[PDB]
Amino acid sequence: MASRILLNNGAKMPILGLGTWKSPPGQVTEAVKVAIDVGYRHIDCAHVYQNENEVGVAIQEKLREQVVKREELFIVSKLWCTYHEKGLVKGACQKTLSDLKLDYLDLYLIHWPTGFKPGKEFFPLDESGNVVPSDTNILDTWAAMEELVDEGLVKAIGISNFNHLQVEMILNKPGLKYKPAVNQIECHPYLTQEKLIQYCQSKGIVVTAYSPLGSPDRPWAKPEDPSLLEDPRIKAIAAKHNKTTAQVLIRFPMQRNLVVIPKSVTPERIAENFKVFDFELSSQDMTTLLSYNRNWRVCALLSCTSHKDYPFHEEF
Ligand SMILES: NC(=O)c1ccc[n+]([C@@H]2O[C@H](COP(=O)([O-])OP(=O)(O)OC[C@H]3O[C@@H](n4cnc5c(N)ncnc54)[C@H](OP(=O)(O)O)[C@@H]3O)[C@@H](O)[C@H]2O)c1
Ligand SMILES: NC(=O)[C@@H]1C[C@]2(NC(=O)NC2=O)c2cc(F)ccc2O1
Ligand SMILES: [Cl-]
């Protein structure tokens, strides 16, 4: 299995990256240093994660150390919902660049299709509870993203949590200058995403699978929720291949032509999660894992279900 996938901007993207949502600021610098030392070349970041400065300390140390060259890293970040405003997009990108200690991003994503009222709060609320939207058309946010490419701040632009009608709207944008390179979406055996993945791939958009292990550290986890890592059917496939359940869960999206971004702050697991290029799941294994689909979502942005652009009312 090749390590990189070709994007529609002509650049190559590592199919395995390190996730950083929930990685504590006092742990993520070591996590990213270890990741780069054991082979990771792709880090998935976001301003809303509140840890980009600490991720950046690690990246900069490894560049200064000459453990890696900048051209060999693939750093991804995302535009938060409170920065949809065309006049805030550049400053949001530049703050992320400054925090990450970078002069460009390899990929910058619109984090969600939903724009929120700008301000200090990431989830600005009305007195009665709901997300206060912004009025900025997401085609206009896309144009602002295109300007970042034309200014040299980012090499590629893309989207995240867009449903197929929303992807289509971008593809059909009057005057579209750059297609999205990537759509980053939740994907794992309980949310297999066949319909949306086929759509994106037919349009030459690469899909990145987030929460591939089912996000056991998500802050709203409950006892009775289904657990990928503990599912005896998945552990059986792992046992047959002499791999861990996490390794099967990471290899699965790789064999669907997806990029995958498991998160860990545990050095042994970071190294574990990378040793997935030495085995193959059979077609029968792949179809069996696909059969576990339950339409079960980790990340449903539940405060935003009446936003006009909430993505998950549509089938796909
Ligand atoms: N675009 C979006 O809206 C969006 C949404 C969600 C996620 N993401 C991205 O996708 C990344 C991954 O998703 P996620 O963080 O939700 O969850 P995940 O990667 O599915 O699961 C992370 C959890 O699995 C544990 N873990 C990692 N490797 C393990 C292993 N080998 N064995 C057992 N447990 C293991 C981690 O523990 P330790 O860390 O304690 O080792 C952590 O609790 C995020 O960090 C973020 O970068 C993006
Ligand atoms: N509730 C949700 O679905 C999202 C998920 C999400 N995780 C992620 O990586 N992207 C997200 O937007 C997240 C991250 C945060 F830092 C804060 C909130 C939050 O909520
Ligand atoms: Cl963000």
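Placement of Cβ uses the backbone N, Cα and C atoms for every residue, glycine included.
Around the Cβ of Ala221 (NADP(+) binding site), a 10 Å sphere holds 12 further Cβ atoms from the protein chains shown. Annotation source Swiss-Prot lists NADP(+) binding site at 10-19, 211-273.
Annotation of the published mutagenesis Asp44 to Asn in Swiss-Prot: Reduced glyceraldehyde oxidoreductase activity; the original residue is retained in the structure shown. Non-local neighbourhood of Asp44 (mutagenesis position): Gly17, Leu18, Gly19, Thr20, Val76, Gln184, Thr208, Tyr210, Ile261, each in the same chain, at least six residues away, with C-beta under 8 Å from its C-beta.
Under the DSSP three-state reduction, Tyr49 (mutagenesis position) is assigned to helix. Experimental mutagenesis at this site is recorded by Swiss-Prot as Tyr49 to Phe, annotated: Complete loss of glyceraldehyde oxidoreductase activity.
Residues or ranges marked as active site, proton donor by Swiss-Prot: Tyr49. Proximity of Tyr49 (mutagenesis position) to non-local residues of its own chain (separation of 6 or more, Cβ distance below 8 Å) is seen for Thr20, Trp21, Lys22, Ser23, given in sequence order.
The mutagenesis experiment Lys78 to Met is recorded by Swiss-Prot, whose note states: Reduced glyceraldehyde oxidoreductase activity. The Cβ neighbour count for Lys78 (mutagenesis position), using a 10 Å radius over every protein chain in view, is 26.
In this structure, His111 (mutagenesis position) belongs to neither helix nor strand by DSSP; it is coil. What Swiss-Prot notes for the published mutagenesis of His111 to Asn is this: Reduced glyceraldehyde oxidoreductase activity.
Other Cβ atoms within 10 Å of the Cβ of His111 (mutagenesis position), summed over all protein chains shown, number 20. Per Swiss-Prot, the feature substrate binding site maps to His111.
Ligand 3 lies under 6 Å from the Cβ of the following recorded positions, listed in sequence order from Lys78, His111, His241, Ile261: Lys78, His111.
Recorded residues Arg251 (NADP(+) binding site) and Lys78 (mutagenesis position) have their alpha carbons 25 Å apart, per Cα-Cα distance. Look at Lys78 (mutagenesis position): DSSP puts it in a strand. Looking at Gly10, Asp231, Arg251, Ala271, the binding-site residues in this record, the fewest other C-beta atoms within 10 angstroms of the C-beta turn up around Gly10. Taken residue by residue with DSSP, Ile261 (NADP(+) binding site) is part of neither helix nor strand, so it is coil.
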